[PDB]
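Asks: I'd like to ask some things about the structure below.
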Amino acid sequence: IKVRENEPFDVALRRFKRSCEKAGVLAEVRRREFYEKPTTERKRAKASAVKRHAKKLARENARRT
Amino acid sequence: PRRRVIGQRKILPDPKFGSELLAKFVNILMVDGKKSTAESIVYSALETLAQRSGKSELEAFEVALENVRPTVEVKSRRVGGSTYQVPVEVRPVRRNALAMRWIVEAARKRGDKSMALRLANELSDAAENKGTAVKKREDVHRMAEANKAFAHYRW
Amino acid sequence: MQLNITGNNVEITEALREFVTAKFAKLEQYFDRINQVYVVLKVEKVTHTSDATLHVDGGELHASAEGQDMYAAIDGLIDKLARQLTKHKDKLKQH
Amino acid sequence: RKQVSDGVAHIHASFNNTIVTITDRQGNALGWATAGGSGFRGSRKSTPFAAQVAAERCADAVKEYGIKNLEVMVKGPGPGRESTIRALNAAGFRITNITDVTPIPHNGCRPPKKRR
RNA sequence: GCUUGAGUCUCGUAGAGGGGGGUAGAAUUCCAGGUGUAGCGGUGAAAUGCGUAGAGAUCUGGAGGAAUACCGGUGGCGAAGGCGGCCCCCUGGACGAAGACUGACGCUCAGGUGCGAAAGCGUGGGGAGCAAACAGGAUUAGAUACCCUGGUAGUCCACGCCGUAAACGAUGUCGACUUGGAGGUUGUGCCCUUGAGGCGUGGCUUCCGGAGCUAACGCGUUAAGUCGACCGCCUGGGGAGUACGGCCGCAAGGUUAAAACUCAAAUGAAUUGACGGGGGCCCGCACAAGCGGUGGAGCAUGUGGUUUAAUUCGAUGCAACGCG
RNA sequence: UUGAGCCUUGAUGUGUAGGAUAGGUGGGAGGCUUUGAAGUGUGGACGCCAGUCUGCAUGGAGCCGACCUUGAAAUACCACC
RNA sequence: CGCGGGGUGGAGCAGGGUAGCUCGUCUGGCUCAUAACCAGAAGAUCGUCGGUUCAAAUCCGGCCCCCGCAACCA
C-alpha cells in the first residue's frame, strides 16, 4: 500500500502488505451486481466451513495407518 | 512412459579415435543398419575436414558442433483450449544429439555428388557459420526468443 | 467424401443408391468435413439394419440403426451420426 | 527539458495491457511506453515479460531528463505490476516509495454482467 | 368470583423496523486546462469502436447522478415482501428484571379489509453507471444466441395503478407435552466485580443427533414426535389454471373456474448399472520424443461395384478385405 | 506572448579517402601570441557519441599554411555567398 | 491553356554519397484444417529523356499522365 523502506530493494516486503486485500476486492467489483447470488455463495461457504469443523473433529478417532 | 525411468545402456566407442561422441554420430547416419558403410563415409568426411580447415581432425569436429548446438528448445504446450509454443532450456545430453541430427538431415539434402563430400562441405561451413545447419539453429532461437513471453522460469 | 455402399442380402438398386448419397450430402457440410464412408445395409428376417463408418480428421465414428423398410433405417442412422459429429466438432473447437 | 531529478513512475496494470508512464513530482508527464507498442500484440500483451520490455523502453527516452530516483505507482490487477519494477531498479534507479493507487469504489456504480 | 391465559403500567436494553430532511468520502462518466506521443480498447484469437482534429496514460479544477467498500458476522430487526455510510426529527414492535393493576377481556376465521420483490403502467421530473429492444463486429454449416463494441425504454425521485414470484422452511395459525450436545446473539440474578471468575435464569437463532414418526430421503423441544382448537386446500396424467361467464385493472393481465376428447399410466424417494464436454487417482508405442512406412508410381493379391450364359459360396466398423 | 521580414553579428554543414564533425568559390606562407601558452580548476552547446566553439585560470610567452592521404585541401588568413 | 503539385515493390507511401515499411505473395512453424499470430525471402534501372558538378529518387530543363487554381463574356 505504501512501502518507503530503506536498504536493499526487494518489493518482497511490499507484497506482504499489498496482496492482503487489493486483488480480491478488484476481481469481485470486476462485474455483476449479483444482488442475490452473494447470498447463495455466502450461504454455501459456511455450510462448507462447518463441514470442516464437524468432520475434522470427528476425524481424530483413528487414521487406519 | 508413465512408469519406468529407463535403465540407460552404454555405447562402445569409435575405434579410430577414443570417443563415443563420434560413435553416437556414426549411429545416426547409419541407414538400414549398415555400420561399415556408415563408418567409411564419416572417416572420409573428416580427413577432408582437416585439409579444408588446417586444424587437427577431431577437435575441428566439435568446433563445428558448438556453432550448431542449441541452448533453448521450443515446445508445444497444451493449456486451456489452445496450445502455444513455450520455450524450454535443453539438457546437455540432448543438446549435442539434437545438433548432430541437424547435420545429417542437412547432409542428405544440399545435394552434391558423393555422401562423404556432402558431409565434408557443411562441416566446414558450420565452422564458418554460413551453412544451412547453422540456419536451423538460428531459426530455432529466432522462434524461442520471439516466444520469451511464455515461462515461469527466468533462465 | 467417398461413399462405399454395400449390401448383405439387400441388393442395392439405383433409387436406393441416390437416396443414400442425397441423405449423406446432408450430414456433409452441415456438420463436419469427412474423409471416407463405408455404408453397410443388412436384412435379418425382420430388421432392415443399416450401419455406417465415417472417417474424419481426428478418428473414426460408427453408427447403426435398425428400422422399418430400409428407408427409415437410414433416416435414423443419419440422426445418430449427426449428433456424434457435433459432439466431435465442439471437442475440436474449445474456444 | 528542465533536468528534473526525482520523479514518479505510474504503472497502469490492466488485464489486457500494461501502460507505464514517467512523470515528476508536480504531476505532468515526461514519457511513456506500453506493452502493445513494444512488439507484443494479442495474447502476449498480458505477459509480465511484456511489461518488462515496456519498462526498459520507458527507461530509455527519459535519459534526456536525467532521473536517478523515482517513486512507483501501480494501478490494476495486471499480470505485470511487479516485474515492471524489477526492470527499473535494474535500470539504475533509486526506488524511494512503491504505492498501490488502484481505484476501489466504496460501492458506487454498477459493474457489467458476468459473461458466460 | 379467582389468576394461571390475554392485556395495561413502572424501569431499562439491543436492532440494516418504518417515514421525512440533511450531509460525507471512495469510484465511474463527462466537461475544461496543463504535460505528453502513437497507440488505446477488446478477445480463446480477432474485428467493429476510439486516436495525429492529439486518444489512452498523468495532474488540477468543475459538473452531475446512483450506490454505500472495510465494519459484515448459518449476525440483527420486521407479519410477510423486505431493510446496510453518517446525523437529526417523527414513529412501530419485540424483550428482560422487580413489582403493581384489570379479571377470561381468549384462540381461530368464510366473506371483507390492508400490506405485498422484480418487471410493467399513468402523470410529472431526473438520468452517472448498468442495460431489454435495436445496431454493428465475431464465432458458426446457419447464430436470429452465448462473446465483443455501442446503445433506448427501464433502473432513480414524487404521486397513483398493477396484486404477481421456486412470494420457499416447497412445512397455516395458536396452545400443551416429550432424552441431549456444541454454538451464535441479546437481557438479567447471585456468589469471592475480589481475575475477561463461577453458578444460574430468560428471549430469539444456527448446527448435530435420541426416542418416536415417515414410502424413503429425512424431521427431531423452533417436529414432519405425542395431542387439542379453527381455517385454507387435495382427489390419476394430459387438455388446463385454459375456454366461457362474472368481478377487478388505463393496459399488460389478475382472480374465480370448467367440459368435450385422450391415455393406462403420470409421479415420489431410494437401489444396481451405464453415461457425463463432473471430480480424484492409475496404466497401455495412447500421446509426446525418434526411426521407418502407407496414401502418389508400376506390379502381386483380396474386396466392393459393374459386366457376364456363369463370373460358386462365406467373411462387413474396430474384431471383413495376402481372410475360409 | 508570438509569427514573418530586415539589419548587426555569432555558430553550424563527420560519404569515401583518411593525421581530421573539409560548406562552395576565389585571393592565398602570413596571422596568431606574453592585450599574462599546451595540461586542466572549470561551465555548456553540438553530439552524424567523434571532434569543435565559447566563460573563468591556479598554468603563463606559444600555433599553423606549403610538407602525408583526398573529387577538395585546410574557419593558416581574408573576401563573396 | 497559363500557374502550381505529384509520378518510388501489386497498391498505399517513406527516403546530393546504400532504395525502406505495412498489407498481397513466397515459404517455415503451429492448429483438426482454413485460420490468427510468430520466423525468413523475392519483390525497383525511383514516369521518360538530356546536363549540373567527382557522384542525382533528391538539383535544373523539355516531354507524357494526373490532381488543383484559374483565365472560361467568341
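Chain B uses Swiss-Prot numbers throughout; the residues present, in order, are 2-156.
The backbone N, Cα and C atoms fix where each Cβ goes, and this holds for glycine too.
Checked Swiss-Prot, it gives:
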{"type": "MUTAGEN", "residues": "B:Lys36 to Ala or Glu", "note": "Defective in ribosome assembly"}
{"type": "MUTAGEN", "residues": "B:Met116 to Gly", "note": "Significantly decreases affinity for its own mRNA"}
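Each of the listed features needs to be described in terms of its position in the shown structure.
Replies: Spatially close to B:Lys36 (mutagenesis position) yet at least six residues away along the chain are B:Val27, B:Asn28, judged by Cβ distances under 8 angstroms. According to DSSP, B:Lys36 (mutagenesis position) sits within a helical segment.
Using a 10 Å radius centred on the Cβ of B:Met116 (mutagenesis position) and all shown protein chains, the other Cβ atoms total 19. DSSP classifies B:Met116 (mutagenesis position) as helix under the three-state reduction.
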